[PDB]
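Worksheet for the structure shown next.
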Amino acid sequence: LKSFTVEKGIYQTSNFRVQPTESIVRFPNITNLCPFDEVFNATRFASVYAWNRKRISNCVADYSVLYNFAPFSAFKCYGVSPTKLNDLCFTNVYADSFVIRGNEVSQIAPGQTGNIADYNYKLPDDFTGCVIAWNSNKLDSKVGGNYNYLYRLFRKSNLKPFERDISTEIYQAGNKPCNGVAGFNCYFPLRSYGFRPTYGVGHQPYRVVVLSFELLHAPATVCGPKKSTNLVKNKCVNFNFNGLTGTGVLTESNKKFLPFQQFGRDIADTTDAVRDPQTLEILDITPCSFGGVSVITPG
Amino acid sequence: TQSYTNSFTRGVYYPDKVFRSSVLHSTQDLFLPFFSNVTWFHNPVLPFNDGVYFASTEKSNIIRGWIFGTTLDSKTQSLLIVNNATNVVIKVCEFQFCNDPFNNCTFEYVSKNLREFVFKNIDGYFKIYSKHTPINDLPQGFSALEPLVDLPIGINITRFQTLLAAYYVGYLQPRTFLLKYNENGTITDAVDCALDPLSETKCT
Ligand SMILES: *[C@@H]1O[C@H](CO)[C@@H](O)[C@H](O)[C@H]1NC(C)=O
Ligand SMILES: *[C@@H]1O[C@H](CO)[C@@H](O)[C@H](O)[C@H]1NC(C)=O
Ligand SMILES: *[C@@H]1O[C@H](CO)[C@@H](O)[C@H](O)[C@H]1NC(C)=O
Ligand SMILES: *[C@@H]1O[C@H](CO)[C@@H](O)[C@H](O)[C@H]1NC(C)=O
Ligand SMILES: *[C@@H]1O[C@H](CO)[C@@H](O)[C@H](O)[C@H]1NC(C)=O
């Protein structure tokens, strides 16, 4: 009233509001984990020149699987920070797996050239993804040598990123036609990474899987886990039921949603009920209690 | 044959996943106009524009699947829905098959009577609604088309063909409808707000 003496009567003073206590988050059962054990745990890593794309689109990107081998020496991110990357929407994931040698792995990095980053492979300096280091040369190297690491050694120019060069064209480095035979400056464009389990830190085998992400105009289908919380009812909470954040009280409902129906509405288009993603249940939503606060006073 | 038949009041799907009970809802969407005319093909390929209303009655499983996407092969990818009576496989990895059916693979989704189907592309999603009805021909009456799938394939589709009767075809148009949800979210009746002035009054 902006006055010190209050006349006898009833006055509207404030607006009582029940406030939420918990922040409920509900998302469906975490299924269809993205295939990574086939690329992270495999002894048939492709050759550096003969690398292979990996198609990973229709699944949940369990990006935290990197902690299956937390002894990773390095996990250098190049597209985005991992904290943000636990939930990011991309249209496709392309991974390639190979082993080159020792300390040459620094060549698998933005702004790097030479050998591996020259003709065997290369990545653009704006590369999106991460480069990992879990060298397991214990079985990759044998005292017999393992010269079977088929790797291209020669090429006319630098290798374009994300292109496969299985060509076997002789490096005619001399001023004389080669005709494919081995004469002078005529050597087969491929050589050997024969490594025994005694080589140096820059010559022993390695363990490489690098994966990149992309997002074109097609809608994104690559996403991380949603981490749904528990479900609690009969008290004002802050729920998030897969597409809609709202403050309200959830109660058991007798509504009969059709099997395909998620939301629930009434006149004026306000969400009155929700189907729970994890367990198939119908929860009615009631707005948290509120209302004016009148003060009955004598003078 | 390319006869033409009245569409009656057919080809109404659920516009979204929202539940509604005992309410009349006015929605603007790609609907098949009431009492329109529809081809009754038994033609190489029909176009797509902005959605179709494929329907069929032949239970012999001879109308097996469909082909979508611009052109037919070797470019811009092509959807290849093919049924198998046990598997309902959908492939977006084109077969490169002949023009009269009987590559960079990227999608391999797997899952007396009248069958009604609606296909649409809005923005990167191929939505398929469908419905079965024990018809006692497109009978007069009403039966809403419950959604089946919402594929996230980002193709651009302009024409379509069909695998191999009752090759009904109708074309969706942007229309405003007034749908009725009886008490359980089932669309029991609809009013086409541009058919006749009485329906305009009903929608108003
Ligand atoms: C989700 O998983 C729980 C755990 O057993 C199960 O009871 C429930 O039926 C599942 N729901 C769906 C939709 O898969
Ligand atoms: C629409 O279908 C009717 C059905 O008989 C047909 O007579 C008419 O010619 C069709 N309209 C056009 C423009 O073809
Ligand atoms: C239909 O095709 C799918 C695709 O792999 C296959 O799994 C299924 O067995 C086929 N159906 C029959 C009856 O062969
Ligand atoms: C699909 O390709 C481009 C990219 O979306 C688009 O501009 C074009 O109009 C489309 N082509 C069709 C619909 O035939
Ligand atoms: C709607 O639900 C009722 C149960 O309340 C049941 O008779 C039937 O499934 C539907 N009835 C009508 C008239 O739509």
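Per Swiss-Prot, chain A residues shown: 303-601, in order.
Every residue gets a Cβ built from N, Cα and C, even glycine.
Taken straight from Swiss-Prot:
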MUTAGEN   A:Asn343 to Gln  Reduced viral infectivity
VARIANT   A:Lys444 to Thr  In strain: Omicron/BQ.1.1
VARIANT   A:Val445 to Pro  In strain: Omicron/XBB.1.5, Omicron/EG.5.1
MUTAGEN   A:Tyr453 to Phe  Decreased HLA binding to NF9 epitope. Increased binding affinity to human ACE2
VARIANT   A:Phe456 to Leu  In strain: Omicron/EG.5.1
VARIANT   A:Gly496 to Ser  In strain: Omicron/BA.1
VARIANT   A:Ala570 to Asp  In strain: Alpha/B.1.1.7
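Counting in whole angstrom, A:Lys444 (variant position) lies 9 from A:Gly496 (variant position) by their C-alpha atoms.
The Cβ of A:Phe456 has fewer other Cβ atoms within 10 Å than any other of the recorded positions A:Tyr453, A:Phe456.
Here the candidates are the recorded positions A:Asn343, A:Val445, A:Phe456, and by Cα distance the one nearest A:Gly496 (variant position) turns out to be A:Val445.
Annotated pair A:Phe456 (variant position) and A:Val445 (variant position), C-alpha to C-alpha distance, rounded: 27 Å. Checked against A:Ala570 (variant position) by C-alpha proximity, the recorded positions A:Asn343, A:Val445, A:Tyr453 yield A:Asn343 as the nearest.
Of all the variant positions listed here (A:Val445, A:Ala570), it is A:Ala570 whose C-beta has the fewest other C-beta atoms within 10 angstroms.
Here the CA atom of A:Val445 (variant position) lies 19 Å from the CA atom of A:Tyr453 (mutagenesis position). For A:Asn343 (mutagenesis position), the number of other Cβ atoms no farther than 10 Å from its own Cβ, over all displayed protein chains, is 10. A:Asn343 (mutagenesis position) sits 23 Å from A:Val445 (variant position), taking the C-alpha atoms as the reference points.
Under the DSSP three-state reduction, A:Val445 (variant position) is assigned to coil, being neither helix nor strand. Its Cβ taken as reference, A:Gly496 (variant position) is surrounded by 14 other Cβ atoms within 10 Å in the chains shown.
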